[PDB]
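The block underneath contains the structure these notes are about, expressed in structure tokens.
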Amino acid sequence: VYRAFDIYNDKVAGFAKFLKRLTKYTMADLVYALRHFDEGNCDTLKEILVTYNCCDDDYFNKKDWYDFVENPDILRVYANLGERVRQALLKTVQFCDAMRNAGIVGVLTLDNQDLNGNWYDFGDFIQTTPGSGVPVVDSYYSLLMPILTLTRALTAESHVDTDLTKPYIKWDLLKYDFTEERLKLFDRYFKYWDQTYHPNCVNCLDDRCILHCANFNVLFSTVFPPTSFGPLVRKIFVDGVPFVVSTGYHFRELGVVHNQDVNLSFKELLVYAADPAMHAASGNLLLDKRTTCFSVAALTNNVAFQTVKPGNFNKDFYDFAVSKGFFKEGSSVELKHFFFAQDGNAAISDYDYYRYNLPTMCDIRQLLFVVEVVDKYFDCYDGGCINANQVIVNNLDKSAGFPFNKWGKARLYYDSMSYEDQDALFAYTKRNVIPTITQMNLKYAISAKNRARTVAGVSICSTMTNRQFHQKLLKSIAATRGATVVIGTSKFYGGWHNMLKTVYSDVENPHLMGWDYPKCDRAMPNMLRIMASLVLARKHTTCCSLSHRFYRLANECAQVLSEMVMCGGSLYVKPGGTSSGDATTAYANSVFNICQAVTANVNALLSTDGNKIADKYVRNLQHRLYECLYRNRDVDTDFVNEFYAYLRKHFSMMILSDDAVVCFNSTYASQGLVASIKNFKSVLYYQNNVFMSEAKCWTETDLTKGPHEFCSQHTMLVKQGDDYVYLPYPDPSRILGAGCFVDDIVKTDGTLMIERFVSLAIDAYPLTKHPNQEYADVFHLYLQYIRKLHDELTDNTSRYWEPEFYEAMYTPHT
Amino acid sequence: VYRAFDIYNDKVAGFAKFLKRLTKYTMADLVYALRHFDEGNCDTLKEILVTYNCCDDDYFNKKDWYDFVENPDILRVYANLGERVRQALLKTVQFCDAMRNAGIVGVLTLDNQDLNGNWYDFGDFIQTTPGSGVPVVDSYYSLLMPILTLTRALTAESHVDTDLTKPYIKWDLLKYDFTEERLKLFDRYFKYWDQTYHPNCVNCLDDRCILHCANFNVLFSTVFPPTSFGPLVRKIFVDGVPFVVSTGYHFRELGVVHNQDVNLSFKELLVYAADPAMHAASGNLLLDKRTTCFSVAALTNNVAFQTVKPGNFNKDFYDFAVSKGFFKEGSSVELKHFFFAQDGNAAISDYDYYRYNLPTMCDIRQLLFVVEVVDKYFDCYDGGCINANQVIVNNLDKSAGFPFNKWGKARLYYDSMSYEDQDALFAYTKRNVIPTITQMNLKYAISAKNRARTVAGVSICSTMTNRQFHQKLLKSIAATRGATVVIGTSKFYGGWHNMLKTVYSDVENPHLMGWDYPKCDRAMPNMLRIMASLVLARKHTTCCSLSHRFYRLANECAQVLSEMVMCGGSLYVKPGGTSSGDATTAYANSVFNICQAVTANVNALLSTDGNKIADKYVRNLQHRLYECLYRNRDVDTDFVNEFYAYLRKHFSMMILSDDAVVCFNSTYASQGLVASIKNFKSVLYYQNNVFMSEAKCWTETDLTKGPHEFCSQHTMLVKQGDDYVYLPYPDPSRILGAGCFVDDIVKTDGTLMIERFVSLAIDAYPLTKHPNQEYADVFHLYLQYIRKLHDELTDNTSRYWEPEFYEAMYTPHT
Amino acid sequence: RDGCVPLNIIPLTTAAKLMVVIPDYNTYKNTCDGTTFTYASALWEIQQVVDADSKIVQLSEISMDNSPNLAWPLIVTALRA
Amino acid sequence: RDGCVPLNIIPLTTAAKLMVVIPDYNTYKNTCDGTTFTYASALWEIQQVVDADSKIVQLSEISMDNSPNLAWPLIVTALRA
Amino acid sequence: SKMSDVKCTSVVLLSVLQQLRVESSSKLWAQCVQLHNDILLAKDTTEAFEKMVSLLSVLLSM
Amino acid sequence: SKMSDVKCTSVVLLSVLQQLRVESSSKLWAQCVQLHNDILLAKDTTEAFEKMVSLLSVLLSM
RNA sequence: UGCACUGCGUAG
RNA sequence: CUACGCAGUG
RNA sequence: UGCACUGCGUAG
RNA sequence: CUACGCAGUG
Ligand SMILES: [Zn+2]
Ligand SMILES: [Zn+2]
Ligand SMILES: [Zn+2]
Ligand SMILES: [Zn+2]
């Protein structure tokens, strides 16, 4: 029968299942089960859980037991195993010591350690000078890293004498530096990890070192009390008056960071106001049982509850549609989009979803190789730092955030700060960390689901600094055509056809897939967000130094990753994830999507047997992938180039910030050479801590039909000017709901309706070529309603109700 | 095959079907078809109608074509034959003349005259002295009388020279006396009717003479213009000022009547005010196309529309019932009784139903015999005239009618008039006719049908005079137990059982029937109402003279039969029927019901073959019935007694004012010796001018079950004190609707609800013994609701919610 | 000759004002379509036309096109010519 | 020693007034059932209890029987003892 | 049951409409009365709901 | 169709309720919002009518 | 905002 | 028995 | 009452 | 090209 083995030799290499006192199952089996998870085949995981009293068989009778969102209690079950894992780690260290004492040089593999922690392998061990033994633990520890956080192995470290039974350790409330504790934990657990570990990322040599140190800090921080982390503040004298001002920050990932320009003007006033130190100091203590998140303070005497008003209904358009034969009984086209009202507890409830963000430790070698590969997808673009006068702001009448929203909009602050002041603030952010407060606001929009949606309005200072830092690269990405990232590419004037042709480019046996990210903005691991930030900042090689880039990363983390959240007059500490109001929201998520795809491909290739592979080139590629993953430190540029070319040839991706359309080779995916939907599910399981349902994922066998859905648009192949082209059309229900229901009564009727219905007709024209007659009739209904509105209002306006104007919008002339 | 024959001889007698150039059908066939009407067997009638171009065969494809209410157009079809009938009459007279010239003595039968009017019989004719021939036409004319009005034979008399083609006769608008025209019509049509005919009933020898003259006047009046009939008024000088006052009346039945105390005090003031002469003279001309009824004038500058408000809903009782398990899905007990709101045109629309009253001429010999038989049902009672101080008025706070309602209630006028004044008014009514105005008022009550209901409030003077005239007899009837009329007999304390036992008394093979009168109050022929009035007034042999009784009848006719109707500020002329606000409404209708039953029995007995009857006694009874019907003038008291005894033995009736429960012999009804449902249907067809549906009629085979329905109550046989008794229970829906819905919000809640629910529980207790469990649970729900109301309000009151109080109400102790 | 006259004919030959109730427009055209009409062998000229709500409906408004917008029945008041 | 303290702990050890949000009565009995309770190693005595509508809910009204009649969540404000 | 409470709701809606002086307008009162009477006599639940919705819309209009 | 117009009626009823300052009371607003959201997401016509009747009764109460 | 019958409840 | 109020029946 | 992309309409 | 407003997408 099949057991998981991590093998390396000339003939074959990889971590996969093979046909080949001691316990029935080994640690490699557990790692494989938790890293290659398929609900259809969970026999090994179920037997391991049952045998060691993690849970009972009845637990598996319940459906969706594996899902974290549907069944969070699973997190408890896995935790029941964590202690065992911890023990194994300790034993591993002992084993290593013995080898060092015995002058033994060898490689330790997960498949040679039983679940009781005992090591039963004495092969590949070569005698050397006593005291000179140097074991290799890269593969073992790297593969075991993801399991440690999922099972919460180090929980015992939070108890006195590292015993779960005995009480918790009562750390000093004022203590914030745990550097010695981090060194002690690393020495006890990862003693033989030869790579240097820096608890404080301020002393990291490069971006890869920062990722390594942050990965270790993620695991080490779970032990320390939550109150210790956060902004560090001091009481100082300014102008003969006392002020409490932030002078540092404690990051769960980056350790302790101290501002370089601490001392005891408009720039200073904004720095103080944006700082949550004063607000928290002047705020009353708060205990909110409505959420599991940390509560800091309350700035208001009374709590505030916000409600979502119901949508307005347009009787003229609904009556017109009814008279023309729509909304009948049994009709295919129906109203499924509405404005869903919410109670006063909705907003906070939405914040509660941040509970799905969990401390996740990534396979550091895998993450390093994946980031190196991902950097290739962003090589064409150019980036750097720009001055204040080179910054473009689309809208100056937007909210400036808290507390800046009280006094005015973003225009007020942009006008108040001169270019020199903005440059001074940016330079200050290159030397110091400025914590900020982000407000949570309910968004009023159409939806087909009753769930409320929240957006994070960040402070003005963070937006300004991130703009000056990133706008060059962001504009470079948006102006590029034919790349994997398709931000800035219009679907009109044949853009959809161009993108689809680009995706299909040179695939031997093409099929299409598309997947979804459950709770993407909330459940995203902090490590992946830091990796995306580093990828975006890697364009600053010349214009910024190592210290400047690190301080910019720290500012982003303190303003995006674990900032202070303002909700209904109360302050909370965001566990993690990504804010939707960031200057780099779309692009960071695109980087995350590319990283997940590359990780899935890497897992698929290594999980293959290798011996069965009948292609010499693919076997050599797998062997070199394992070499560059678990055996070689320095980045191999040649192999990175080769793997990027391989992925581009057999894995063509179109990514827009959450949505991915992938063209992949039939035979390679069937043989496991290329990632499939199951690989993405496993990756999202052991990395993103979320279960991906096959219902939300789609696979298209035939290219002529096109992608099932992309950006809420479906695709049709239609005949235009003797040439067949791909044309996007929306769901008729969405357009009809937009027409019938409106945000406010101001836009209920009048001239302003003409523009709205013209835009809706522009969007809905492609439905005319759909085989269904009602879909086509939707566009004619919209045109006739535009005619009727013009008549009620009463030559150029003719073009609005003549279909040639909408014909022109989808032709490749422009 | 079977043809209708009117036969008389020693062996057999009667008008029935027998197995026995010239036309296929004779006049006897038409008379039989129109007097014995069965929708199942209408072949002869259909063939007669089609052959003579009255209608086409397609007319019979339509269902309910025969029904007058559903298909009034049938009245037109029959009219197409009337002219033909008229011709026959003329020819008949000619034939008679010939016989008188030929010295021929014989009896003319309907079966010897073809539908072309030719007489082809020369048998039974015995030569005598020339010029001395005296034909017998009693049977012929008497049997043909009902057909004359239904077919409107005399319509040609309304045209110049008695020709339909030529224009109508333009009579002088001021002309009101048509005595000469009546004599001329009688001489031309009924020349050989030996009985004296008085166009003016003032000169009628007795009640039978009045009935005969009124029957002829009904036919003769259709020719004369409608405007001629009505009150006769004169302009006179009183106190040196001019007044228009009524001094006579023209009755379609009684001819011209002139007041005996015409001259040119409180009594005089009321006589003037009640008189419609002043109101009509001071009223503007009115033309109302909303109805086919005659429009007199409008007393108001603007027309008035009255609406019916919706019923109030009792949320406490409905919620209580719902909580206790009632009004569930699929439950047998459901809410089917409500207050139905009506628009402003409802009231007048209800008045439009008076269109169903038609001029009906009755078989005078049959009506005379039937009234003689009916008088036997009222022999036990005693009646007469009483003084003012002997009059009992239940409620003095009721409406006094128009115009008396303006100034006060009935109490005001009763107090104003002393006993001497009331006696003077009554004596005046014995010598003069006082026309009055009756108001139509919508009644607010529960119903299971959406139709609005109207009541006729008569003037105070008419009520007072009719009370003094009739109250003695009316109270005598209400105080009699064990009689056919069961007015005044309580259903409680075993009264229901006593009545049911009385009905079943001495019936050989008993079955039960019950029937309904469609549009009884509206479609009742005027002749039957006059007959009922005469029957009620026959108790005044000693206290009133012939003139006094005739003038009282004329006053009743001018105040009840064809009075002036006030509706929404407009005056109209009532075509006929009965008013519901009369002092004798219930008793007159009971007389009408008894008359209809006796007529049905007479028709059933005579319609039998006679030869097939194997009982000598029944054959002799039929022969003597024919003798006393169409051959003997003077009333045969012995035969009337014998027939009354026969009906009582084989036809036991329980009558309450519309509702009849009849116990009848099985074999006699099967053999045609006793009336069946079909006989009642035929009688209602050719007399009442309405079609009786078998759905509304019920027949019970077994006596133990009891009558299906009587006064809206069903019957159960239940065990009480070792004795089985008959117990009445209502429909649960009616009681539940009464409990849930109330007239006004004043009785919505409070102490007054206790009495209402106690009465409802008293009515609904019998449902406890019903086999259905929900029916019984209704009473317990009512009791529990009474308990809850008492609790909310908060020893003797215990009896209200204890079931012993309701037990006692249905036991024969009291 | 006798001095006695039926009551019903008194308003017919002596009423100066005539009120007609119109349930529908069909009876309207049949009976009193124009401003002047003939009834009871007399000529009546219309003075007012109100609706069921006691509002002054004008002659022009009465038509087949606008009949559904009228609160029937219509009360038309005219004077003897 | 260093003079640097975490921000989050400043309100914990220095806030004179404490506000607690109670979603349901179960958390009410668990956390601050009585007029005086213990939180953050400090004793807090209740001063006011308002509802979601900003109405002054009394201590007696808070109970299992009357819990359905309260506009949850309940905001309880107390002062440091 | 839904049919019975729908009938009760229709009755109370007609009562409040009458109290709103709706009867001043002849045609509106006629429509409301017809709808209410049909609701009471209705034997199909869907038609009763449709008529109740229509009458409630009549009330909401003013 | 009855389902679509029932949804529209529910939307407008919730709008008028919100304009009636119903949101001042927390529990009444919660009930109205839940009923409206269920009506919009409802797939059975009878349940939609029942919830619409309930919400209309809420409005009629005041 | 009608004519009768019946049965209840409160005062005498 | 009388006065008042209520409920049912035609 | 957030960060980006795209497309329209009105003035220059 | 710029200013304002609108619509769609994540
Ligand atoms: Zn480092
Ligand atoms: Zn830079
Ligand atoms: Zn006579
Ligand atoms: Zn007398």
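Following Swiss-Prot, chain B shows residues 4423-4442, 4510-4753, 4759-5288, 5302-5321, kept in their order.
Structure determined by electron microscopy, 5.5 Å.
Placed from the backbone N, Cα and C atoms, the Cβ positions cover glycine too.
Annotation source Swiss-Prot lists active site at B:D5152 (among others), citing sequence analysis. Cβ environment of B:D5152 (active site): B:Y5011, B:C5014, B:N5083, B:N5087 lie under 8 Å away, each six or more residues apart in the same chain.
For B:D5153 (among others), the entry in Swiss-Prot reads active site. For B:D5153 (active site), other Cβ atoms within 10 Å of its Cβ number 20.
What Swiss-Prot records for B:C4879, B:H5034, B:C5037, B:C5038 is Zn(2+) 10 binding site, and it gives experimental evidence as the kind of evidence. The 10 Å shell around the Cβ of B:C5037 (Zn(2+) 10 binding site) contains 14 further Cβ atoms across the protein chains shown. B:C5037 (Zn(2+) 10 binding site) falls within neither a helix nor a strand when secondary structure is assigned with DSSP, and so counts as coil.
Annotation source Swiss-Prot lists domain 'RdRp catalytic' at B:5004-5166, citing sequence analysis.
Quoted from Swiss-Prot, the note on the mutagenesis of B:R5125 to A is: Complete loss of RNA guanylyltransferase activity. For B:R5125 (mutagenesis position), the Cβ neighbour count at a 10 Å cut-off comes to 15, with all displayed protein chains included.
Listed in Swiss-Prot as a mutagenesis experiment, B:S5253 to A is described as follows: Reduces RdRp inhibition by remdesivir. When secondary structure is read from DSSP and collapsed to three states, B:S5253 (mutagenesis position) falls in the helix class.
One natural variant catalogued in Swiss-Prot, B:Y4665 to H, is accompanied by this note: In strain: Omicron/BQ.1.1. The DSSP secondary structure for B:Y4665 (variant position) is coil. Packing around B:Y4665 (variant position) is summarised by its Cβ count: 23 other Cβ atoms lie within 10 angstroms of its Cβ, all protein chains included.
For B:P4715 (variant position), the same-chain residues lying six or more positions away in sequence with a CB closer than 8 A to its CB are B:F4788, B:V5067. For the natural variant B:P4715 to F, the note given in Swiss-Prot is In strain: Eta/B.1.525.
According to DSSP, B:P4715 (variant position) is assigned to a helical segment. Swiss-Prot lists B:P4715 to L among its natural variants, and the accompanying note reads: In strain: Alpha/B.1.1.7, Beta/B.1.351, Gamma/P.1, Delta/B.1.617.2 Iota/B.1.526, Kappa/B.1.617.1, Lambda/C.7, Epsilon/B.1.427/B.1.429, Theta/P.3, Zeta/P.2, Mu/B.1.621, Omicron/BA.1, Omicron/BA.2, Omicron/BA.2.12.1, Omicron/BA.2.75, Omicron/BA.4, Omicron/BA.5, Omicron/BQ.1.1, Omicron/XBB.1.5, Omicron/EG.5.1.
For the recorded site, B:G5063 (variant position), the DSSP three-state label reads coil. What Swiss-Prot notes for the natural variant B:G5063 to S is this: In strain: Delta/B.1.617.2, Omicron/BA.2.75, Omicron/BQ.1.1, Omicron/XBB.1.5, Omicron/EG.5.1.
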Among the recorded positions B:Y4665, B:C4879, B:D5153, say which ones reach under 8 Å of chain C by Cβ distance, listed as they appear in sequence.
B:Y4665
When you rank B:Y4665, B:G5063, B:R5125, B:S5253 by Cα distance to B:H5034 (Zn(2+) 10 binding site), which of the recorded positions ends up on top as the closest?
B:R5125
Interval bridged by 5 absent residues [Cα of B:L4753 to Cα of B:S4759, Å]:
15
B:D5153 (active site) and B:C4879 (Zn(2+) 10 binding site), Cα-Cα, nearest whole angstrom:
29
Shortest C-alpha distance to B:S5253 (mutagenesis position) - which of the recorded positions B:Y4665, B:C5037, B:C5038, B:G5063, B:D5153:
B:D5153
Express as a whole number of angstrom the distance that separates the Cα of B:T5288 and the Cα of B:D5302 across the 13-residue gap.
12
Between B:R5125 (mutagenesis position) and B:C5038 (Zn(2+) 10 binding site), how many Å separate their Cα atoms?
32
For ligand 4, list the recorded positions among B:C4879, B:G5063, B:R5125 whose CB atom is within a distance below 6 Å of it, in sequence order.
B:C4879
Using C-alpha atoms, which one of the recorded positions B:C5037, B:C5038, B:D5153 comes nearest to B:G5063 (variant position)?
B:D5153
Using a Cβ-Cβ cut-off under 8 angstroms and a sequence gap of six or more, which residues of the chain neighbour B:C5038 (Zn(2+) 10 binding site)?
B:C4879, B:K4924, B:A5031, B:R5046
Output field, Zn(2+) 10 shell: CB within 8 Å of site CB centroid, site B:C4879, B:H5034, B:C5037, B:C5038 dropped:
B:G4878, B:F4963, B:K5033, B:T5035, B:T5036, B:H5042, B:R5043
Could you check the recorded positions B:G5063, B:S5253 and say which one's CB has the fewest neighbouring CB atoms inside 10 Å?
B:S5253
Give me the Cα-Cα distance between B:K4442 and B:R4510 in Å, rounded to a whole number; there are 67 residues missing between them in the deposited model.
19
Can you tell me how far the Cα of B:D5153 (active site) sits from the Cα of B:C5037 (Zn(2+) 10 binding site), in Å?
33
Cβ neighbours of B:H5034 (Zn(2+) 10 binding site) where a neighbour is any other Cβ within 10 Å:
19
